[PDB]
Amino acid sequence: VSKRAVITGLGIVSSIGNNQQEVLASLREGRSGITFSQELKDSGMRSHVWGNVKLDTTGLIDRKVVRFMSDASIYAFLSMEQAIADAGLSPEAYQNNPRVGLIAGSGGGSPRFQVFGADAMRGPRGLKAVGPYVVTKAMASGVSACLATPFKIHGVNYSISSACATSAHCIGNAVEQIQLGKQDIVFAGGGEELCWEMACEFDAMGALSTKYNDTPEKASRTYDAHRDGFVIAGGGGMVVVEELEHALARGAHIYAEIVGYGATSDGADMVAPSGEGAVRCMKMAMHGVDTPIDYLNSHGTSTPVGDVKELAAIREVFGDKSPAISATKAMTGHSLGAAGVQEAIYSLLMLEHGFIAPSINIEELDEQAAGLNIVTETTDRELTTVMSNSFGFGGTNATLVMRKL
Amino acid sequence: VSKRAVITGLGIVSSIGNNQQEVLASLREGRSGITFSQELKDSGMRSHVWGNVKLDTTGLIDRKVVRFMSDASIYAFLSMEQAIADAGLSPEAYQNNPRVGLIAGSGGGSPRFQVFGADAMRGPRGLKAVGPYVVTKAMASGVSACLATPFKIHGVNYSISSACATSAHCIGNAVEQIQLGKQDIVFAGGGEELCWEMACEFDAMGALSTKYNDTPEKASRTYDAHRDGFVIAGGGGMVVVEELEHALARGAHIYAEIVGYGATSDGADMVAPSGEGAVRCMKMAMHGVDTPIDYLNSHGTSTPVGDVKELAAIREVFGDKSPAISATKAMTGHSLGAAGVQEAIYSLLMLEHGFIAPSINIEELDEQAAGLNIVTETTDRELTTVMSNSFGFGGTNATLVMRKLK
Amino acid sequence: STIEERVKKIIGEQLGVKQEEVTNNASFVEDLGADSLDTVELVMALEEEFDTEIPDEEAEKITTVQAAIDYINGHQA
Amino acid sequence: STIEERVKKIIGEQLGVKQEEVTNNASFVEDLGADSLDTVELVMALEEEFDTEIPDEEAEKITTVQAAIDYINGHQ
Ligand SMILES: *[C@@H](C(=O)CCCCCCCC)[C@@H](O)C(=O)NCCNC(=O)CCNC(=O)[C@H](O)C(C)(C)COP(*)(=O)O
Ligand SMILES: *[C@@H](C(=O)CCCCCCCC)[C@@H](O)C(=O)NCCNC(=O)CCNC(=O)[C@H](O)C(C)(C)COP(*)(=O)O
């Protein structure tokens, strides 16, 4: 028989909380992670906001392992430790075990350290200034390599990259490993650094927010008529995807089962979605799921184009049976590769603690958002089935559907 | 875990050939693809040799398509064009088709273009010098995004990245998608660009060959006792992974069935292999395979640390029944992210054309190759089952086993 | 005028979107085969050609061949 | 900070060891847990700290803190 996959542990470092407790509080309160960045302004950009991680990471991780890591790996690492703790896994349980694996990625590796390495090459010292550690900080697989090694992972070990769907495809791929019976546990998630080196390339396409540099907590404002792009964010998240029989036999806490995973492709435009991909993606995630979506964490990035196409696709999927929607990115900003796992965790906390978090900074709605149930006030509700979406450049789409046992 | 998966088409852009016919000829002749590199020497680098792709790409790709692409995406796009034609596939069959996906990656996105967009931003024009196309070029998923979009792919779409195992894991995951019955066809492969910006990061580690810059074709010399590091290379490759019944019912040409896929982790050293994880990876890929491995395409990068550890692991798995072994990187150099699929392609061409390609440049064979059958001259042989290993930094291991169809 | 601006713009736009003979009523997207990023890039090209920086609120409006000529003729440089 | 104090701070920060467990006769590899990439980074930091170049031939000969301290003393 094909197996079932459940979430038995989570960890997160995000612009709105350094662990799941801080995040739970933020979600209930609609607290913004967005702040003004003197680094973005000093670089020459027109976006001066960001969802930064509010934590000095200097010296938190052992020298011998942190020497290989860029910030994406740092955040994913710290998230992993919390997830291992949450799942109640001892070292003997998950280390040196061929049935325990890890799939975790970033959207962009480390632009900061690819730039460092070249800047140092071109200087007076040459190779001597580069150092022997840039490759592992810059490779696209840094997040998985820098965690699989110190945590003694013996099973699957690789990253998925799919732009801003990255960490949701990681979770989905981890579920398929469980389903195929190849792994008992897979740590799944990702991380993303926060730096002008990569922010400025988004500004050059005019995708970031330019108008609210003086009012940072308002710049990210999904579904609002005067949204002017997304607020870039950094951070990390990790969940423990576990086979159901294995979780039961060890007495684990089960947040939820993953009952659906959709992954589709638009095959259309390189930077704007098609909605058609999203429709099939949510549909394939709901396939065989005999309960309704009680809550839907949208992808919603506060972009002109993005927010509408997803509401359109949402409207086509659900008929007169629409569920509630909020864009937590209105509080958090957009962590890119780490977005999917973080939003999976926000959705899991809404399910565990029976509320719906609000989409904030909607002063004036958008006409296309009519008839839809965009929850803008924290609301207590017994949720049973939740759904989260992530989309990315290149027309890549991911959907996860999560249900209580 | 029940559908069977075959390769029905392939394409490749490589230091030893711009298509499979040229690649076949180099493989049989033991021809080197390594040349001296002005760019590398100019950068300050100690390694002045590389496996460059010898191809003028001017005009090969539509302007509205190539504007989004780094070199890695270019090589993979050209490889995919080849593979679609080689599979006998027309747009009506594979485009706008939800049962057709793409899994293809790079080891490092585009270091050249991340340094570009940063060199520009810090220059006079700032944001306008950067321009609006740098994200798709530098993002890690650029290879998959820049192909799935113009080929109108509708099924799965994402990259796997695992350092130098990248495109082998892509093929493996393509196979699992067929096995799970979620896809009828998955294009799987990868590409990597070739640039000082990335190569100097390897030079700084001590990872690259530096002692043979005067004789570039002898720098890559896996299993040679005086090997001194790998020779960086670039390129792309793509194979068409297809569900078996589907292939048979359309009269496809089938190169081989993918009968094994291993994917493990060392959990030990960030940059040196444990060998223990490779043993499990090769063992995992051989599971349920009732025919012996006739030929093994090792990862074999020409590193002092790397080559012997993999030989030790091959000994452990095979014991006194060594398959024929050769390291094609001694000819081709190391294409990083693209290495897996290109070596899967070489192994498929050895299987289709009945020969073992030579492990070149072995003047003095390392004392640790004892009891291993390292083939140093082209050998015509009817092969049935071949294996290919790929390893990466971070202790990541992949193995593919490919077998002729009964 | 035409060779003062209209022709020059017209040259700019035909090389940008890759097209031949662009008509004064043409829409970059609806007629000339462009998208958002092409037009972002076309604005840059019109800035190099005339040594001027086009404001954001104005560049937002430059989506037809006439909107391009009208902007360069009706302002500075 | 003299030659010795600077040398031990470099060693200490990079190998993650308190600047008192840096014995003068400690071996980077045997006593302070350096691996081959630590060896590259340590030599590169020392080279930068004292503007001296250390050929590979010399760097293999330096197995101890004191040999490093002695190498820096006798080149400039
Ligand atoms: C993230 C993403 O997918 C791409 C970047 C991730 C990797 C970074 C690596 C750097 C080295 C977000 O862009 C995202 O979530 N995208 C998914 C779709 N959402 C969305 O809101 C669409 C965004 N598009 C637009 O804003 C316009 O369509 C745009 C930019 C094309 C304007 O041009 P035109 O359409 O007017
Ligand atoms: C490729 C790889 O895994 C990294 C890919 C990076 C992708 C692009 C990043 C852009 C910034 C090869 O490094 C590879 O295939 N590695 C796996 C095989 N290993 C191998 O051959 C041995 C490697 N290690 C060593 O040779 C030594 O460990 C060395 C010289 C690095 C340090 O010496 P110390 O251990 O004695």
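Note that the numbers count up from 1, one per residue, in the order the chain is shown.
A Cβ is built for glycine as well, from the same backbone N, Cα and C atoms used for every other residue.
While the structure shown retains the original residue, Swiss-Prot records the natural variant B:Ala5 to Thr (Swiss-Prot position 4) with this note: In strain: MA-1 / fabB3. Within its own chain, B:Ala5 (variant position) has B:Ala174, B:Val175, B:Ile178, B:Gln179, B:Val241, B:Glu242, B:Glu243, B:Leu244, B:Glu257, B:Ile258 as residues 6 or more apart in sequence whose C-beta sits under 8 angstroms from its own.
Taking a C-beta cut-off of under 8 angstroms and a sequence separation of 6 or more, B:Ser141 (variant position) has the following same-chain neighbours: B:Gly105, B:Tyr158, B:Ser159. Per Swiss-Prot, natural variant B:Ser141 to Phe (Swiss-Prot position 140) is noted as: In strain: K1060 / fabB5.
A strand conformation is recorded for B:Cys164 (active site, for beta-ketoacyl synthase activity) in the three-state DSSP classification. Taking all protein chains in view, 28 other C-beta atoms sit within 10 angstroms of the C-beta of B:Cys164 (active site, for beta-ketoacyl synthase activity). The annotation active site, for beta-ketoacyl synthase activity is assigned in Swiss-Prot to B:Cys164 (among others).
The Cβ neighbour count for B:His299 (active site, for beta-ketoacyl synthase activity), using a 10 Å radius over every protein chain in view, is 29. Per Swiss-Prot, active site, for beta-ketoacyl synthase activity is recorded for B:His299 (among others), and the stated evidence type is sequence analysis.
Listed in Swiss-Prot as a natural variant, B:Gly300 to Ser (Swiss-Prot position 299) is described as follows: In strain: MA-1 / fabB3. Secondary structure at B:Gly300 (variant position), as computed by DSSP, is coil.
According to its DSSP assignment, B:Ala330 (variant position) is helical. Residues within less than 8 Å, Cβ to Cβ, of B:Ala330 (variant position) and separated from it by at least 6 positions along the same chain comprise B:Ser220, B:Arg221, B:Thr222, B:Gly300, B:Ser302, B:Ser359, B:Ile360, B:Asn361, B:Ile362. For the naturally occurring variant B:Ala330 to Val (Swiss-Prot position 329), Swiss-Prot gives the following note: In strain: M5 / fabB15.
B:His334 (active site, for beta-ketoacyl synthase activity) has a Cβ environment of 29 other Cβ atoms inside 10 Å. The active site, for beta-ketoacyl synthase activity annotation in Swiss-Prot covers B:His334 (among others) and is backed by sequence analysis.
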(request) Quick one: of the recorded positions B:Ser141, B:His299, B:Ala330, which have a CB under 8 A from chain A's CB atoms? (result) B:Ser141
(request) For B:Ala5 (variant position), name the DSSP secondary structure in the helix/strand/coil scheme. (result) strand
(message) Distance check, please: Cα of B:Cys164 (active site, for beta-ketoacyl synthase activity) against Cα of B:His334 (active site, for beta-ketoacyl synthase activity), rounded to an integer number of angstrom.
(response) 9
(message) What's the number of neighbouring CB atoms sitting within 10 A of the CB on B:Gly300 (variant position)?
(response) 28
(message) Does any of B:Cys164, B:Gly300, B:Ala330 have a Cβ within less than 6 Å of an atom of ligand 2? These are the recorded positions; tell me which, or none.
(response) B:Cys164
